[PDB]
Amino acid sequence: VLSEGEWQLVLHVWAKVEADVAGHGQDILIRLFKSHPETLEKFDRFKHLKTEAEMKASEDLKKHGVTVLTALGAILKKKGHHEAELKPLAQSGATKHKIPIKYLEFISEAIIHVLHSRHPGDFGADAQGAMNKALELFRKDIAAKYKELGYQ
Ligand code: HEM
């Protein structure tokens, strides 16, 4: 669990993301693929994207980014109470896409990195700490649900 003040910090930084989901999503995804290209193979859709510049120019990729961030944000706003929200995602990653927890750890890394590149002033040791926990809480919940469905 997280304290109330930790959630406030998560939520306080989330509001900044909210002023530019599209812009934040793209950085996040680019970062992820760039640092861990093997994750790129899960996306047949994006696989042909050769450079950054081209990643950046892709409408598809940017629309995907907003989707990813939108679901995430909905989860965080629940401060722990997100089973309803979370379930569809575990179901699909266990059953359809097969995304390993490890991949979820790399994406959390990319998130942290972006938030810090964009909002250093609202992203200190204390917030960063809080965000980490929040993302770890999601990953742990996901992990359990995955197992209940038969997927590592
Ligand atoms: C914060 C973590 C993430 C969130 C909230 C998230 C959310 C979503 C959402 C909401 C969708 C659309 C519906 C669905 O297919 O279930 C999706 C699709 C997908 N996700 Fe993620 N995702 C996350 C991380 C990842 C990671 C780390 C990977 C692995 C490399 C991944 C691979 C995919 C793929 C391949 C699809 C199919 C999308 C498409 O083809 O339209 N996702 N994700």
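Here chain A follows Swiss-Prot, giving residues 2-153 in order.
We read in the header that X-ray crystallography, 2.0 Å was used to get this structure.
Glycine residues also receive a Cβ, built from the backbone N, Cα and C atoms like all the rest.
As annotated by Swiss-Prot, nitrite binding site applies to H65, with the evidence given as similarity to another entry. Taken residue by residue with DSSP, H65 (nitrite binding site) is part of a helix.
Within 10 Å of the C-beta of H65 (nitrite binding site) we count 17 further C-beta atoms, all protein chains included. Sequence annotations record features per position, and here Swiss-Prot assigns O2 binding site to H65.
What Swiss-Prot says about the natural variant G122 to A is this: In metmyoglobin. Taking the Cβ of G122 (variant position) as centre and 10 Å as the limit, one finds 7 other Cβ atoms among all the protein chains shown.
DSSP assigns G122 (variant position) to a helix in the three-state reduction. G122 (variant position) is 28 Å away from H65 (nitrite binding site) when you measure Cα to Cα.
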